[PDB]
2 protein chains.
Amino acid sequence: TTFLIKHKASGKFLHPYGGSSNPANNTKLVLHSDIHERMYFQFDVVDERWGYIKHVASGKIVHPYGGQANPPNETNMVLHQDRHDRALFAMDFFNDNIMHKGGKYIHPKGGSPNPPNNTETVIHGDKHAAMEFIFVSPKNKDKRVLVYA
Amino acid sequence: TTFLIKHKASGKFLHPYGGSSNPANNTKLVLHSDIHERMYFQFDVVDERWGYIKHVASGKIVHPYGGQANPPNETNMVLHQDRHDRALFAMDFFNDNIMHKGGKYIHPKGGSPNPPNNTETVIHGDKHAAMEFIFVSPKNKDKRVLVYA
């Protein structure tokens, strides 16, 4: 299933910075209001809840920058071609968040619930309204879709 | 994906009472320690998180007894052939519970962390450790499996 990753508080979406169909390794993931095919994602299940968040246009996947098992708070989120266990996430569509395998979550950098376009995303352990995400149809940004298959 | 519905606190599983491959309509769902193919379940997605909990051997699905949209606390869980929107559940594998469409949960009747064999299951709105369930492989009762596809 292809989906948009929608920041719940702002309605902005997860994007590769610059909107490339082929972002370079370590391109930052940002929040931006635009909708286009280069911000579509899919989820590739690896182990039950855990899997890779794949940028459809390029096939690169979401990573914490540097590929640590337990990235510290404020580590940037990026795209990278590599597949390994430090690129595992769970798409928690019940609590509305995205959790890295090390137990922290994807956040807007600095915690704003209404961040401007091109705000970077980071890892952070906190849970609050401004780190919530929902996973929606490319054809209807208000319609949740099931990312697991 | 076929799975066992495992009561987290006790390690017992959801069964049709009597363990039949073809339970009659309105057969109660109980907890029991045995494992066998007549207590395997599948989840048939209807609408994103919402779907039918299907007894594999018979094809009947889980219902609140009487098919309420908002079943009262203590309403018995049963199997029944019918399909409708009052037999929709969500398999919350993040918070480890089974939620009916009306917002209440499947519980062991009485809320024990170690219900005896053949304890009935019921609807109840409360949340606590003794209403948690996990969804595990028929080949390994400790290995969680993804029920959504």
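Using Swiss-Prot numbers, chain B covers 2-150, in order.
Method of determination (from the header): X-ray crystallography, 1.1 Å.
Here the Cβ of each residue, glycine as well, is placed from N, Cα and C on the backbone.
Annotated D-galactose 1 binding site per Swiss-Prot: B:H16, B:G19, B:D35, B:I36, B:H37, B:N119, in sequence order, evidence recorded as experimental evidence. Under mutagenesis, Swiss-Prot gives B:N27 to A with this note: 5.9-fold decreased porcine stomach mucin-binding activity compared to wild-type. Here Swiss-Prot flags B:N27, B:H64, B:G67, B:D83, B:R84, B:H85 as D-galactose 2 binding site, drawing on experimental evidence. Annotation comment: Swiss-Prot describes B:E75, B:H108, B:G111, B:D127, B:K128, B:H129 as D-galactose 3 binding site. Among the mutagenesis entries in Swiss-Prot is B:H85 to A, noted as: 5.0-fold decreased porcine stomach mucin-binding activity compared to wild-type. For the published mutagenesis B:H108 to A, Swiss-Prot gives the following note: Retains slight hemagglutinating activity and has 6-fold decreased porcine stomach mucin-binding activity; when associated with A-109 and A-111. Experimental mutagenesis at this site is recorded by Swiss-Prot as B:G111 to A, annotated: Retains slight hemagglutinating activity and has 6-fold decreased porcine stomach mucin-binding activity; when associated with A-108 and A-109. What Swiss-Prot says about the mutagenesis result for B:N119 to A is this: 11.1-fold decreased porcine stomach mucin-binding activity compared to wild-type.
Taking the features listed in Swiss-Prot, we show where each one sits on the structure.
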residue	record	DSSP class
B:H16	D-galactose 1 binding site	strand
B:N27	mutagenesis position	coil
B:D35	D-galactose 1 binding site	coil
B:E75	D-galactose 3 binding site	coil
B:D83	D-galactose 2 binding site	coil
B:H108	mutagenesis position	strand
B:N119	mutagenesis position	coil
B:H129	D-galactose 3 binding site	coil
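Residues B:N27, B:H64, B:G67, B:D83, B:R84, B:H85, recorded as contacting D-galactose 2, have a largest CA-CA distance of 15 Å. The D-galactose 3-binding residues named in the record, B:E75, B:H108, B:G111, B:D127, B:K128, B:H129, extend over a maximum Cα to Cα distance of 16 Å. Within 10 Å of B:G111 (mutagenesis position), counting C-alpha to C-alpha distances, fall the following of the binding-site residues B:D35, B:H37, B:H64, B:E75, B:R84: B:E75. In this structure, the C-alpha atom of B:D35 (D-galactose 1 binding site) lies 27 angstrom from that of B:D127 (D-galactose 3 binding site). The closest partner of B:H85 (mutagenesis position) among the recorded positions, by CA position, is B:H64; the full candidate set was B:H64, B:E75, B:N119, B:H129. There are 13 other Cβ atoms within 10 Å of the Cβ belonging to B:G111 (mutagenesis position). Note: the CA-CA distance between B:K128 (D-galactose 3 binding site) and B:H16 (D-galactose 1 binding site) rounds to 22 Å. Within the set of recorded positions (B:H64, B:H108, B:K128), the lowest number of other Cβ atoms found within 10 Å of a Cβ is recorded at B:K128. If you measure from the Cα atom of B:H16 (D-galactose 1 binding site) to that of B:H64 (D-galactose 2 binding site), you get 14 Å. Cβ contacts within 10 Å of B:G67 (D-galactose 2 binding site), excluding its own Cβ and spanning all protein chains shown: 13. Other than the site residues B:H16, B:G19, B:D35, B:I36, B:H37, B:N119, same-chain residues with C-beta atoms no more than 8 angstroms from the centre of those residues' C-beta atoms, the D-galactose 1 site, are B:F14, B:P17, B:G20, B:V31, B:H33, B:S34, B:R39, B:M40. Comparing B:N27 (mutagenesis position) with B:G19 (D-galactose 1 binding site), their Cα atoms are 12 Å apart once rounded.
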